[PDB]
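What follows is a set of notes on a single structure, which appears directly below.
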Amino acid sequence: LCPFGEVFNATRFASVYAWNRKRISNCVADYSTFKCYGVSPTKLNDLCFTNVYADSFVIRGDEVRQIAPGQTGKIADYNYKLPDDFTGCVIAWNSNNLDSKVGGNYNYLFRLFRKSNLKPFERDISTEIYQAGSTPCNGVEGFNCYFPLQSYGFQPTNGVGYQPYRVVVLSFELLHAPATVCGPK
Amino acid sequence: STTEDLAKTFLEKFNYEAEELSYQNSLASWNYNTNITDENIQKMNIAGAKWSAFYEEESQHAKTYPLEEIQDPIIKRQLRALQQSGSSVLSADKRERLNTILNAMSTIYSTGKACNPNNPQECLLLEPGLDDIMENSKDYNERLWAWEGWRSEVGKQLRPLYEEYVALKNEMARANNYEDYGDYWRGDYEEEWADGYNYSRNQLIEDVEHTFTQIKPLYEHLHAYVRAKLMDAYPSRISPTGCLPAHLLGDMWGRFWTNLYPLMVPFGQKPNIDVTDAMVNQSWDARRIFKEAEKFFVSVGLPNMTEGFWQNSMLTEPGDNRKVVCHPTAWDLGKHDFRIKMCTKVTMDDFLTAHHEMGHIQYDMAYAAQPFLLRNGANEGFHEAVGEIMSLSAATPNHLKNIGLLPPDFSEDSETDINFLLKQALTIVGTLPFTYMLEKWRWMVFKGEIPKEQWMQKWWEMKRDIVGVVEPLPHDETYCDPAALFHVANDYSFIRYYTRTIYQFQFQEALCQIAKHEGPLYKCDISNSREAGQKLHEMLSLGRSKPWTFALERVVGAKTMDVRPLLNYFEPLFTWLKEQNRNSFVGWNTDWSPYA
Ligand SMILES: *[C@@H]1O[C@H](CO)[C@@H](O[C@@H]2O[C@H](CO)[C@@H](O)[C@H](O)[C@H]2NC(C)=O)[C@H](O)[C@H]1NC(C)=O
Ligand SMILES: *[C@@H]1O[C@H](CO[C@@H]2O[C@@H](C)[C@@H](O)[C@@H](O)[C@@H]2O)[C@@H](O)[C@H](O)[C@H]1NC(C)=O
Ligand SMILES: *[C@@H]1O[C@H](CO)[C@@H](O)[C@H](O)[C@H]1NC(C)=O
Ligand SMILES: *[C@@H]1O[C@H](CO)[C@@H](O)[C@H](O)[C@H]1NC(C)=O
């Protein structure tokens, strides 16, 4: 009665920085790896679905284990963290032959340094040269003063453990938002 | 406001950066030795140019400002390697002679040729003319003229790098900003540190007598065991009771001693086994050998390989104008890319090499979780030295016992064990003795106080002492044969004895002890054993986080080196060899010509 699965068959996945968040309503659906907490994805019909908070990213193959609330890791520290009120799951699948080009794809970034703690779902767009010496760097490369971002370099020849994956994360806030299941009388 | 985190990022960014350069150089190298075209003949100098720029600039960055106040020796050593470098500071006019004597060897070797005495122009390279005589025919003059042709028209063009070296080069390394370079060419193991133990290296060399009192009087018995059993080798010219010959030593540069042993034949007829024809006769097939030699070490609690490796490793020989070195190499492409190339041909060499290759490609992922600066096992010497002992384990009928048609009690009959398959004792150690003065040559010419009465005179006294070589036409001390070693420009190791030599000593003090046999590897179980998996697959991963002595100890139980693996495993023929002959005349007997 409504189209639901736009994000599963997506065309391209954005960078690991710009998150994509959509609001929808009154839709439901059913079913390489899948694992969630609230309820079985096939029997989930027995509960009230209220809020939709969708996102997706690209993560190297092996470190899919780091996407969970209250974990440790550089990628989690600099991109995304989750709170103690965890309600959701992480879905991913391998698309090496679909996302890797023989020449090599080198258009992705990450972060290495910070200055303080970060609240979940926070962004800093500034890319100014990083100073730690007493004498302030006025834009001199090196000497602890550099540029933060760095590429990734994926190829189809890369190994299975480090082959690219497409990452899907769905968050449903258990607020009083409307449901997506009903019937006759 | 601390220097630790100030200097750490400098290490981390380049540790993240170097992966792309390493990967690109790997594909370039593979493309070249697989596809040899004029477009590909030059890959290294252009692919590693960026790597060399990175290395040099970061070396000048880290060198000029040191890291005095750091409190973690593991990290200090880890950044020390790329902290210190050089070889690009000295003046060209004087450093050019040094790099010339180092490098110009390869050019003359590439333009060299050795040929027949009656082949003026049309003739072929060195190897095929002389390497087949001992195994095929009996022709004397062709082998006899070898050293004369060498010394007259093949070894004479190693002099332009010769005459200056032995005359002047001993002292002119004073501007090398180090103690010396022989310490790094044959001594890059002398390192002293902290955290519980201070470790040394000279105990791995000074124990010659200690560790081979049991093998030292072996020439003194073989000198008569030749007449005892090896008579069928060569009569009518070789002295029966005199000295061992030295004008027919066997080869040109004295590498191995395996070209003179297999000449005792008491019988000719036998239903032997062979990879050429007997491969598939007795309930065997050639296609599933790769699957079953996997099963034997994967059914122990490991999962199997995907089809990616299967389609990446094609099973056809090059054959055509496109050709690769049919010798298979465990390609360390990195980034979880492990690949091997081979030729379609069944041989026992092929089986042993394939076994070593799958051992490599299986143990490699144990440390796969570590970042770039730890991409190797405990020691690369083992990764290429254990091929021999795995081949030895493979060459035994445990396979026939495991497939279950010929029962294991079908031991070889008595008259079948004496012919061909009981000579393996000194094949490894027959090349050891003549390397000590070569190893110490720089170690005692670095001083510069040495006089000219001793250049390398010790050779002849060592032969008189242990071996009994009576020197023909002299390649004497004036003719510095060690200075003319062939692999000088190929930067292969000569650091311990030749390569992966002395690190093999103390590790096997308890290998089969853990593999639970009272004695040797014979009847020691490796297959279907639960203890083998937890004895190897979890501990075969060290990294740079812990010193190599901890990895050694966790296997052996002792820090010092011993020789207990040299146990009664070799007894069944030592009981034939070393009891009787302690009376006969060995070596020099004053009945022949010494100078000739
Ligand atoms: C590695 O070896 C084989 C590869 O499939 C597995 O054993 C076989 O598995 C298939 C599929 O499950 C069965 O149909 C066969 O009967 C199995 N053969 C046996 C048990 O002899 C084995 O399980 C694999 N190891 C792992 C950990 O997956
Ligand atoms: C390593 O060898 C040390 C030798 O003496 C030390 O030499 C230098 C490094 C100075 O620090 C000097 O004061 C020292 O006495 C031993 O002292 C040391 O114990 C050895 N290492 C270990 C772990 O025992
Ligand atoms: C599109 O989504 C469906 C939903 O299950 C999936 O089966 C299919 O493989 C996807 N791709 C294509 C090309 O249909
Ligand atoms: C070698 O190069 C030629 C032409 O560049 C190409 O056709 C061939 O496939 C290459 N060899 C391999 C093994 O790919």
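Just so it is clear, chain A uses Swiss-Prot numbers, and the residues here are 335-365, 375-528, in order.
Every residue gets a Cβ built from N, Cα and C, even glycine.
The Cβ of A:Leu452 (mutagenesis position) has 14 other Cβ atoms within 10 Å, all protein chains considered. Quoted from Swiss-Prot, the note attached to the mutagenesis of A:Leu452 to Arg states: Increased resistance to neutralizing antibodies. Decreases HLA binding to NF9 epitope. Increased binding affinity to human ACE2.
In Swiss-Prot, a published mutagenesis experiment is listed as A:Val483 to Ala, annotated Increased resistance to neutralizing antibodies. Taking a C-beta cut-off of under 8 Å and a sequence gap of six or more, A:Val483 (mutagenesis position) has these contacts in its own chain: A:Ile472.
In Swiss-Prot, the entry for mutagenesis A:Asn501 to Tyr states: Increased binding affinity to human ACE2. The structure shown retains the original residue. In this structure, A:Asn501 (mutagenesis position) belongs to neither helix nor strand by DSSP; it is coil.
One natural variant named in Swiss-Prot is A:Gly339 to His, and its note says In strain: Omicron/BA.2.75, Omicron/XBB.1.5, Omicron/EG.5.1. The 10 Å shell around the Cβ of A:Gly339 (variant position) contains 9 further Cβ atoms across the protein chains shown.
Quoted from Swiss-Prot, the note attached to the natural variant A:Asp405 to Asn states: In strain: Omicron/BA.2, Omicron/BA.2.12.1, Omicron/BA.2.75, Omicron/BA.4, Omicron/BA.5, Omicron/BQ.1.1, Omicron/XBB.1.5, Omicron/EG.5.1; complete loss of interaction with host integrins. Within its own chain, A:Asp405 (variant position) has A:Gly504, A:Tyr505 as residues 6 or more apart in sequence whose C-beta sits under 8 angstroms from its own. The secondary structure of A:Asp405 (variant position), as reduced to three states from DSSP, is helical.
Secondary structure at A:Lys417 (variant position), as computed by DSSP, is helix. A natural variant is reported in Swiss-Prot for this position, A:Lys417 to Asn, and the note states: In strain: Beta/B.1.351, Omicron/BA.1, Omicron/BA.2, Omicron/BA.2.12.1, Omicron/BA.2.75, Omicron/BA.4, Omicron/BA.5, Omicron/BQ.1.1, Omicron/XBB.1.5, Omicron/EG.5.1; May enhance affinity to human ACE2 receptor.
Where Swiss-Prot documents A:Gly446 to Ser as a natural variant, the accompanying text is: In strain: Omicron/BA.1, Omicron/BA.2.75, Omicron/XBB.1.5, Omicron/EG.5.1. Annotation note: A:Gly446 (variant position) sits in a coil segment as assigned by DSSP. Residues near A:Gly446 (variant position) in space but far in sequence (CB under 8 A, at least 6 apart, same chain), listed by position: A:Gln498.
Under the heading of natural variants, Swiss-Prot lists A:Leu452 to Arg and annotates it as follows: In strain: Delta/B.1.617.2, Epsilon/B.1.427/B.1.429, Kappa/B.1.617.1, Lambda/C.37, 19B/501Y, Omicron/BA.4, Omicron/BA.5, Omicron/BQ.1.1; Contributes to cellular immunity evasion and increases infectivity. According to DSSP, A:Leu452 (mutagenesis position) sits in a coil region rather than a helix or strand.
For the naturally occurring variant A:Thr478 to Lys, Swiss-Prot gives the following note: In strain: Delta/B.1.617.2, Omicron/BA.1, Omicron/BA.2, Omicron/BA.2.12.1, Omicron/BA.2.75, Omicron/BA.4, Omicron/BA.5, Omicron/BQ.1.1, Omicron/XBB.1.5, Omicron/EG.5.1. DSSP assigns A:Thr478 (variant position) to coil in the three-state reduction, outside any helix or strand.
A coil conformation is recorded for A:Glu484 (variant position) in the three-state DSSP classification, outside any helix or strand. Around the Cβ of A:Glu484 (variant position), the same chain contributes A:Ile472, A:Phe490, each under 8 angstroms and 6 or more positions distant in sequence. Annotation of the natural variant A:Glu484 to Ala in Swiss-Prot: In strain: Omicron/BA.1, Omicron/BA.2, Omicron/BA.2.12.1, Omicron/BA.2.75, Omicron/BA.4, Omicron/BA.5, Omicron/BQ.1.1, Omicron/XBB.1.5, Omicron/EG.5.1.
Among the sequence features in Swiss-Prot, the natural variant A:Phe486 to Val is noted as follows: In strain: Omicron/BA.4, Omicron/BA.5, Omicron/BQ.1.1.
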* Asked: Taking the Cβ of A:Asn501 (mutagenesis position) as reference, which residues of that chain separated by at least 6 in sequence fall under 8 Å from it?
  -> A:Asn439, A:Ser443, A:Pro507
* Asked: Mind pulling out which recorded positions among A:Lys417, A:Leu452, A:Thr478, A:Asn501 sit under 8 Å from chain B, Cβ to Cβ?
  -> A:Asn501
* **Among A:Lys417, A:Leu452, A:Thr478, A:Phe486, which are recorded as recorded positions, the nearest neighbour of A:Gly339 (variant position) by Cα** => A:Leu452
* Can you tell which of A:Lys417, A:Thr478, A:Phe486 has the least company, meaning the fewest other C-beta atoms within 10 angstroms of its C-beta, among these variant positions? => A:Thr478
* To do: Between A:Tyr365 and A:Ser375 this deposited model leaves 9 residues unbuilt; compute the CA-CA distance across that break and give it in Å as an integer.
  => 12
* A:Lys417 (variant position): which of the recorded positions A:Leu452, A:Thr478, A:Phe486 have a C-alpha within 10 angstroms of it? -> none
* A:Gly339 (variant position): secondary structure state under DSSP, collapsed to three categories -> coil
